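Quick notes on the structure that follows.
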Amino acid sequence: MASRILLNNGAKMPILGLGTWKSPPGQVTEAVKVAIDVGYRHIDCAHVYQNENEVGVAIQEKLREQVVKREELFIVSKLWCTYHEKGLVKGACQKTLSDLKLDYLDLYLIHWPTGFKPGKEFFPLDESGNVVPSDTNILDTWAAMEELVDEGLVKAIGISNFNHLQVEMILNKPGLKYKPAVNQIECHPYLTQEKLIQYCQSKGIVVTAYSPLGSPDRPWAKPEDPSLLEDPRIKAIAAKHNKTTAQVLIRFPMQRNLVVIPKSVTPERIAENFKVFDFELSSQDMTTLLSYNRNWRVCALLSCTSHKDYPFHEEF
Ligand SMILES: NC(=O)c1ccc[n+]([C@@H]2O[C@H](COP(=O)([O-])OP(=O)(O)OC[C@H]3O[C@@H](n4cnc5c(N)ncnc54)[C@H](OP(=O)(O)O)[C@@H]3O)[C@@H](O)[C@H]2O)c1
Ligand SMILES: O=C(O)COc1cc(Cl)ccc1C(=O)NCc1ccc(I)cc1
């Protein structure tokens, strides 16, 4: 299987990338350096992760060392919810570029479909704990994203955590100039996303699977939640293939024509997670993994559920 997938902007995107949410700032520079040394060419970033400066130090050092050329890297970041306004989008993108020490992003995503009140706080709340919305809509935010392409700041634009109706809304936007290249969504054997993936793929939108290992380090994990990495059924498939459970969990979305972005700051795991291009899951393995769906989400947040554009009320 090829290492890159063709996007609807004509560029190629590496199907395996390194995730950086929760990567501590004192560890992420080495994580990214190691990743690039062992073959990663795609890094998934976001302003809200609060570590773009440190990710950027690694990228810049590897470019300066001539380990890789800029054209060989595929750097992704995301517009946070408090920057959905027309007059804030460019500055948000530019802050990310400055922190990452780049002159362009390969892909810039609307991080969530919901706009929040601008200000210092990433999750502005009212006194009862509800997020404070902005009156921005996804269509006007999309137009602002299109301007970034036309100004040379980003090569591609896309969306993240958009449900099927929201993807459709973008595709049906009056005067749409650029289709979204990517929809980045949670996807793993407990949340298999067959409906949304089929819709996006049918429209030429590439899907990126986040939390492919079930995000065991998510800060709201409870001791009782289901655990992909410990699931004996998945362990059995891994054992049959002489691979680790994580390697199976990474190969799974690859064979569905998805991009996948496992996170690690452990050098041995960063390397392990990349060694997924030399084995194949059978069709029966794939269907078996799909069968584990339980509609379980890592990524959801009660405080945001009443926002008009909160994505997880719809079935898909
Ligand atoms: N667009 C969005 O809204 C959104 C939401 C969530 C995530 N994402 C992106 O997707 C990335 C991945 O998702 P995620 O960070 O939620 O979780 P994940 O990649 O599913 O899991 C990361 C966890 O798995 C551990 N791990 C990694 N490789 C392992 C291996 N080979 N064996 C055992 N454990 C392993 C990591 O530990 P160590 O790091 O300690 O090694 C870490 O605790 C994020 O970092 C972010 O870039 C985007
Ligand atoms: O959004 C991500 O990429 C990962 O999740 C996070 C990352 C940070 Cl750095 C802070 C908070 C979250 C989080 O709470 N995510 C769940 C979440 C769900 C719906 C909405 I609208 C907003 C957030």
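A Cβ is built for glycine as well, from the same backbone N, Cα and C atoms used for every other residue.
Annotation source Swiss-Prot lists active site, proton donor at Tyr49, citing experimental evidence. Packing around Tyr49 (mutagenesis position) is summarised by its Cβ count: 20 other Cβ atoms lie within 10 angstroms of its Cβ, all protein chains included.
What Swiss-Prot lists as NADP(+) binding site is 10-19, 211-273. Sequence-distant contacts of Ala221 (NADP(+) binding site), defined by Cβ-Cβ distance under 8 angstroms and a gap of at least six in the same chain, are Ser215.
The substrate binding site annotation in Swiss-Prot covers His111. In sequence order, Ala46, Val48, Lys78, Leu79, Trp80, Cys81, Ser160, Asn161 constitute the residues six or more apart from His111 (mutagenesis position) in its chain with CB-CB distances below 8 Å.
Among the mutagenesis entries in Swiss-Prot is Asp44 to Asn, noted as: Reduced glyceraldehyde oxidoreductase activity. Under the DSSP three-state reduction, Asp44 (mutagenesis position) is assigned to strand.
Quoted from Swiss-Prot, the note attached to the mutagenesis of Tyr49 to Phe states: Complete loss of glyceraldehyde oxidoreductase activity. According to DSSP, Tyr49 (mutagenesis position) is assigned to a helical segment.
Secondary structure from DSSP puts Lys78 (mutagenesis position) in a beta strand. Among the mutagenesis experiments that Swiss-Prot reports, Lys78 to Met is described with the note: Reduced glyceraldehyde oxidoreductase activity.
Swiss-Prot documents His111 to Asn as a published mutagenesis change and attaches the note Reduced glyceraldehyde oxidoreductase activity.
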Does any of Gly10, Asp44, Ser211, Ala221, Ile261, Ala271 have a Cβ within less than 6 Å of an atom of ligand 1? These are the recorded positions; tell me which, or none.
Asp44, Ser211, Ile261
Binding-site residues listed as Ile261, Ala271, least Cβ neighbours within 10 Å
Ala271
Once the chains shown are all counted, how many other Cβ atoms turn up within 10 Å of the Cβ of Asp44 (mutagenesis position)?
26
